[PDB]
Amino acid sequence: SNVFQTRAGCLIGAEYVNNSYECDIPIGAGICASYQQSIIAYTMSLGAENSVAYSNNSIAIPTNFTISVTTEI
Amino acid sequence: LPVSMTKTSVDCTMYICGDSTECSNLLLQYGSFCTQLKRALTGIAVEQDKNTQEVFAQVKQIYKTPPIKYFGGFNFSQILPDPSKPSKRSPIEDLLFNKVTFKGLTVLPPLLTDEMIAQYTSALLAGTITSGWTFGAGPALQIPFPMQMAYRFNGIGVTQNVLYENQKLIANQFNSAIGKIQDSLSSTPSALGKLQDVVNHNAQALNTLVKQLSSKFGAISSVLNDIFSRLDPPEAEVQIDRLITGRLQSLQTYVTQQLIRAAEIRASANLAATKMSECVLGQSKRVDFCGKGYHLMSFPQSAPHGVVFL
Amino acid sequence: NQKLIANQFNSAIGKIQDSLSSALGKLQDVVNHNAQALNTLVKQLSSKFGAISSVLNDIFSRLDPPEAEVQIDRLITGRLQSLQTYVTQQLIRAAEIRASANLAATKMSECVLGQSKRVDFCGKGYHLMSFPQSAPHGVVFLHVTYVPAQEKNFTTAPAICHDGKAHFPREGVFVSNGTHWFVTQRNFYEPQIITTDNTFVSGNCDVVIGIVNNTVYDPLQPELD
């Protein structure tokens, strides 16, 4: 009863949402799907917009550090 | 450099038999080959979306360039995105895109649209123009660009004095060299070549598979329906056995060659994620890794199935 | 600031046990990839391969032996293809691990045995050290990295002009807390006064755009005073 067409094909069982969130199940062609409660398909959000404040005379200097022990397997 | 290749899927039954249920019944007696072939092509296909996410999804946040774009006199119009064009592809990026421009062989779509692969490049190229190398080592910290360049001169052994003092000349030399870049590719020498070889390699690969569907492989005919109808049931299966085996081998050779080719692309997508970190997000002291000379900076641009770094 | 750095390293090392225990998929992928391949080879032994039956014994028993050979060849050829595909995919898989052994030899040499200046080769951050831990068919490296944090905004000027000679900063940036000009180390804020010791004087104050006038202190003259 929910039918929606995407470049990959016809997705039946999922309702397209106009909200944007990160990619949980990657459907294909820029559309990602997760479980809201129903199964919702949406357009993936590459990330959160930040505008660095470029200016002719302004600099930002880091005033503290963090020591992060990441792991690579 | 070539980052990714076409993600393709093949239906073993349509290719090996195709509108012939009697063939499908015979195929099962052969085994789990279809399952391994789909597993192989599915792994190549998911990798092709991590090859394109390792190379360009480095930046966590989609950074944005300012509305006013005066950056010390260096002119980035040719590189930074303009809204009128397809997607918002920048002028050099537009040229690269225009330059480069069945029988069960499906061609899946890439997960990240070129509108996104291109928006990732705008973030990578808009915090390398404001913050500097800082974006890739932590929180992006703004530095005026005619000053980021002096820090990048200090890393080639030349003092800051040699930039501010000769700033306008250095800027005109950068703007003009940036201008000739479009003509160097657009003078039509086969510059893109490396990316276009990948398309040609893939299209020829499918053409051999489709054109092997027309091969007897030592059986009476290439048409299953004629053989099925024109031969008695025991006779038909023995001759049909050659057709299915040959087609299974032709599909098997496509996957073996495709895994060897995917390795070459994974090698070029791991060299472009060492060049989008060391060169796009830092200055490289390695020699000839990033240009003949002392690297001052590098700028990412997205082309069909690969990346161009200037 | 030694104690803070020591606890930050110490707590961060604590979280790794839980986070690793929330991870090792890359290592378990190899164990799985190998198992599937061995069973596909065993199951292909249980496949007819266009022959009356998989069991060789039954084929010999229920067929005349001179005539049975062509049917036997069908099984042997199929199994030789099955083994040849095993070896070929295993040769392609070996060169994926040889590529990973080569990056692990490189990460051991350039991160455990020294400090890399390459960007994002040894952690996201500026590398401080790295520690090797064995894992079942691979290595897990606990890359330690210094991550700049807590930014602050200031006004920057490219050169400082005193006595009409431009003065450029020897190592650092020139930064202003709104009213007082200072020379700071770039990756950590440490405001310091401007004296000829931290400044290199090259050129005259008419060639660089953004030079800001101020006083570059003289250390020798006050002791003379």
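Heads up, chain B uses Swiss-Prot numbers, so what you see runs 727-827, 855-1063.
So how was this one determined? The header says electron microscopy, 3.2 Å.
A Cβ is built for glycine as well, from the same backbone N, Cα and C atoms used for every other residue.
Here Swiss-Prot notes a natural variant, B:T859 to N, with the remark: In strain: Lambda/C.37. According to Swiss-Prot, the natural variant B:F888 to L carries the annotation: In strain: Eta/B.1.525. In Swiss-Prot, a natural variant is listed as B:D950 to N, annotated with the note In strain: Delta/B.1.617.2, Mu/B.1.621. For B:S982 to A, Swiss-Prot lists a natural variant annotated as follows: In strain: Alpha/B.1.1.7. Listed in Swiss-Prot is the natural variant B:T1027 to I, annotated as follows: In strain: Gamma/P.1.
Here the candidates are the variant positions B:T859, B:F888, B:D950, B:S982, and by Cα distance the one nearest B:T1027 (variant position) turns out to be B:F888.
Taking the C-alpha atom of B:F888 (variant position) as reference, the shortest distance to any of the variant positions B:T859, B:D950, B:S982 belongs to B:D950.
Spacing of B:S982 (variant position) relative to B:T859 (variant position) is 30 Å (Cα to Cα, whole number). Counting in whole angstrom, B:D950 (variant position) lies 21 from B:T859 (variant position) by their C-alpha atoms. Contacts of B:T859 (variant position) defined by a Cβ separation under 8 A and a same-chain sequence distance of 6+ are given as B:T734, B:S735, B:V736, B:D737, in order along the sequence. Least packed by the Cβ count within 10 Å, out of the variant positions B:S982, B:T1027, is B:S982. DSSP assigns B:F888 (variant position) to a helical segment in the three-state reduction. According to DSSP, B:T1027 (variant position) is assigned to coil rather than to any helix or strand. Here the variant positions are B:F888, B:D950, and the one with the most other Cβ atoms within 10 Å of its Cβ is B:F888.
Following the DSSP three-state reduction, the secondary structure of B:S982 (variant position) is helix. Taken residue by residue with DSSP, B:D950 (variant position) is part of a helix.
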